Amino acid sequence: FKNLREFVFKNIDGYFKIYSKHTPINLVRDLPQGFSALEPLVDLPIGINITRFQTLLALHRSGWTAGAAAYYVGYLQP
Amino acid sequence: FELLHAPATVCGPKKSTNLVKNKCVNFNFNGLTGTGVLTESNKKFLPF
Amino acid sequence: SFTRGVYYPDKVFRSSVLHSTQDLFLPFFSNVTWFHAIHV
């Protein structure tokens, strides 16, 4: 690939926080071995609980054939 | 006026006071309260 | 996961200091579930 998107989504006390980072990296697959701190990019007072998460994908028309990409999910722990 | 379990996104408070430099003053910056002198600084703060 | 998932804990600015905080973080070198958008 040529670019890396990093996002952290959290929901605490009714505020939902999105931390974002862009890092251009050339790698076939998997996360790069590089340290990047994610700068908070959105903070919104949503107010509702979040128990389920679903990502949205861009379907490429040929019958759908999605683009070759890797999306990684890591659960935050205390 | 509704007050439920969520962020209170409707408010009316605000405080525009004139800043004074190089003088020992009591300052309140958006909820941070302290006492001291305020000076121009060369600290490169990140935008957030 | 290697060393990724670290975010700024707050809007507090710190210069040349080590700061220890307990927040919700992604553990280092943890197993992360990865999926491919394309289906063959």
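All residue numbers given for chain A refer to Swiss-Prot; the residues shown span 186-247, 257-272 in order.
The header says electron microscopy, 5.2 Å.
Cβ from N, Cα, C; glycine included.
One entry in Swiss-Prot concerns the mutagenesis experiment A:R190 to K. Its note says: Partial loss of biliverdin affinity. Quoted from Swiss-Prot, the note attached to the mutagenesis of A:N234 to Q states: Increased resistance to neutralizing antibodies. The note that Swiss-Prot attaches to the natural variant A:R190 to S is: In strain: Gamma/P.1. Record note (Swiss-Prot), natural variant A:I210 to V: In strain: Omicron/BA.2.75. The unchanged residue is displayed. As a natural variant entry, A:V213 to G appears in Swiss-Prot alongside the note: In strain: Omicron/BA.2, Omicron/BA.2.12.1, Omicron/BA.2.75, Omicron/BA.4, Omicron/BA.5, Omicron/BQ.1.1. For the natural variant A:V213 to E, the note given in Swiss-Prot is In strain: Omicron/XBB.1.5, Omicron/EG.5.1. For A:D215 to G, Swiss-Prot lists a natural variant annotated as follows: In strain: Beta/B.1.351. In Swiss-Prot, a natural variant is listed as A:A222 to V, annotated with the note In strain: 20A.EU1. Quoted from Swiss-Prot for the published natural variant A:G257 to S: In strain: Omicron/BA.2.75.
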Other C-beta atoms that fall within 10 angstroms of the C-beta of A:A222 (variant position): 11
Residue, out of the variant positions A:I210, A:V213, whose Cβ gathers the largest set of other Cβ atoms within 10 Å: A:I210
Cα-nearest neighbour of A:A222 (variant position) within the listed recorded positions, A:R190, A:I210, A:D215, A:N234, A:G257: A:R190
Filtered recorded positions - A:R190, A:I210, A:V213, A:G257 - keeping only those with Cβ under 8 Å from chain C: none
A:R190 (mutagenesis position) and A:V213 (variant position), Cα-Cα, nearest whole angstrom: 15
Rounded inter-Cα distance in Å - A:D215 (variant position), A:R190 (mutagenesis position): 12
Helix, strand or coil at A:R190 (mutagenesis position) [DSSP, three-state]: strand
Separation of alpha carbons, A:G257 (variant position) and A:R190 (mutagenesis position) (Å): 28
Distance [Cα-Cα, Å, rounded] between A:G257 (variant position) and A:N234 (mutagenesis position): 35
Between A:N234 (mutagenesis position) and A:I210 (variant position), the C-alpha gap once rounded to whole angstrom: 35
Which listed residue (A:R190, A:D215, A:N234, A:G257) has most other Cβ within 10 Å, given these are recorded positions: A:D215
